Number of protein chains: 2
Amino acid sequence: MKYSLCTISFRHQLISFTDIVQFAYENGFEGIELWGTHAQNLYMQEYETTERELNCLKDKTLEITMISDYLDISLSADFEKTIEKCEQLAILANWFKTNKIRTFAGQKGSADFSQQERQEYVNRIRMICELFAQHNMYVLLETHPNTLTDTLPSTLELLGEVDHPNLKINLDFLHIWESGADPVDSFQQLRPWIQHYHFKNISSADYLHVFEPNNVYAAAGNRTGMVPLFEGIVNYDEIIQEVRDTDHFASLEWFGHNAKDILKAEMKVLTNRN
Amino acid sequence: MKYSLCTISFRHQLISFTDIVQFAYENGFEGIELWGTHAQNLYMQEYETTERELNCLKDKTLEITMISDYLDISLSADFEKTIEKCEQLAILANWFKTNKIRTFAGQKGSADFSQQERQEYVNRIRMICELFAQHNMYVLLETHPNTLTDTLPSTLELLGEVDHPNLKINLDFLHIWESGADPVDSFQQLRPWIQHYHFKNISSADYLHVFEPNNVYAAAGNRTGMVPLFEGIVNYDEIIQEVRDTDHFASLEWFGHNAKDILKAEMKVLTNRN
Ligand SMILES: [Cl-]
Ligand SMILES: [Cl-]
Ligand SMILES: [Mn+2]
Ligand SMILES: [Mn+2]
């Protein structure tokens, strides 16, 4: 299958886009999943250096797989401001040559929505899908705890409620496993909507809270329990056997220390495992 | 006075240390306040490129003013792990040639400590001071809401309770103003302990919550109300008149968008204002 690197793995170190691309290339990645804030800042302040890089990506068998961001469609949100952000993301996706935008479906668990709140959010996701459909771009909701996609049945339900051809899924197997669902079974049920994967692992359920966004974004955040794919509790042998003959990128979503060492080691094992 | 740039201003963009140093130099900064995670990652993965930069800093009238980090000395903390982090920070400070480490005094407001919790934290700050004193390095507590330094009297009290020669203050005037204290008066009272400043401003008290750490660290975090120094509610004319003939660096602590544009514009006004 095709592996991608996420620039979010480098959120706590000083490194240039040029050096990320070179690292991706020399380690056999075929894609880069570009964090939205990185995309935006390259466009504003590194436009020429970035354009030169983009013009050789293809020569290195690299591409931008997706831009991964956060669209606020909560009731408290200034929705016109969210729409303006979508329009800027479509500009960035055009420049980076990607047709996918990752977002999250809400900021609390499905069980905590009233049927009325869940209705208003379905309508807003639909609106965002119709905006991106003009640009022939897909909106991928990531499967995540504390969102509407925090369980397999809620995710399936959401997809049926929005009922739009440009709404797709970024399947994050760790979070799917966390919800109590079987990873292969979730893949099989979500297959018609999947366009991308996230692969990460944890040593034990005891440490799942290290993936809470606030902990992930904090420089001094806890990394205990974050482990390479074949060294954690989720069974990546079974997952990769299922997904390896789909066409979608799987990002190695590493949030721990020493990203380059971990990523480099991961790719050697991924290419050679049985 | 002497101005420094904080690498934390660049936490949401891909940029190299070499480009930060060059930007600092061409805009008349005389110092760089290096975020601890940036320092650590340069040491692990960019040691040669960083060493070459460090060897010309002096030629550019630049230096590393401080490494700014987070030491967990709460009761829930693994304190031996905190001590190990201090030992690594002393290694980094040696390499970067700085004698200052910024930390925060606790993770909740002074009013929320029992006299017993506050005692245990005083003892731990004292221990950290004694560790860094071996390396002839100073521990600077930053004045911050939701910490023991959230008011001027609590900060003064803390300094008297620890009573160690290596405990110093990083005076963040915005947060001091937020606490209800007068900035110039706080400078005058805290003067014997001050070794560094942070300068940032806000358009109105209504927007002070945008400085909450979780909001600051999040890529999609709100930046509304963050404004250049002379365009906000805190009076930087009065502050700079007081502090301009001290020897301490003042960092332009910008957490908003377009850091390079904002910082470049700031330095032109700072050099030329009356
Ligand atoms: Cl540019
Ligand atoms: Cl190195
Ligand atoms: Mn993910
Ligand atoms: Mn500050």
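Heads up, header says this was done by X-ray crystallography, 2.1 Å.
Note that Cβ sites are derived from N, Cα and C of the backbone, with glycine treated the same way.
Here Swiss-Prot notes a mutagenesis experiment, A:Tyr70 to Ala, with the remark: Binds substrate with 10-fold lower affinity; when associated with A-217. What Swiss-Prot records for A:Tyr70, A:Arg102, A:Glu142, A:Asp172, A:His175, A:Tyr217, A:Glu253 is substrate binding site. For A:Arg102 to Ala, Swiss-Prot lists a mutagenesis experiment annotated as follows: No activity. As annotated by Swiss-Prot, Mn(2+) binding site applies to A:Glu142, A:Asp172, A:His198, A:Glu253. Looking at Swiss-Prot, you'll find the mutagenesis A:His144 to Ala noted as follows: No activity. Sequence annotations record features per position, and here Swiss-Prot assigns active site, proton acceptor to A:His144 based on a curator's inference. While the structure shown retains the original residue, Swiss-Prot records the mutagenesis experiment A:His175 to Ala with this note: Only trace activity remaining. The note that Swiss-Prot attaches to the published mutagenesis A:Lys200 to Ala or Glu is: No activity. As a published mutagenesis entry, A:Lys200 to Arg appears in Swiss-Prot alongside the note: Less than 5% activity remaining. A mutagenesis experiment is reported in Swiss-Prot for this position, A:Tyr217 to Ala, and the note states: Binds substrate with 10-fold lower affinity; when associated with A-70.
Contact with chain B, taken as any Cβ pair under 8 Å, is found for the recorded positions A:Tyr70, A:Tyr217 out of A:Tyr70, A:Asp172, A:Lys200, A:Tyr217. Of all the recorded positions in the list A:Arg102, A:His175, A:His198, A:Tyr217, the shortest Cα-Cα distance to A:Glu253 (substrate binding site) is found for A:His198. DSSP assigns A:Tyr217 (mutagenesis position) to a helical segment in the three-state reduction. In the shown protein chains, 23 other C-beta atoms lie within 10 A of the C-beta of A:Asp172 (substrate binding site). Secondary structure at A:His175 (mutagenesis position), as computed by DSSP, is helix. The mutagenesis positions examined here are A:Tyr70, A:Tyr217; by Cβ neighbour count within 10 Å, the least packed of them is A:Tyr70. The secondary structure of A:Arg102 (mutagenesis position), as reduced to three states from DSSP, is extended strand. Around A:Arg102 (mutagenesis position), the C-beta neighbours below 8 angstroms that are at least 6 residues distant in the chain are A:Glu33, A:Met66, A:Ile67, A:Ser68, A:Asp69, A:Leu140, A:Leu141, A:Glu142, A:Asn170, A:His196.
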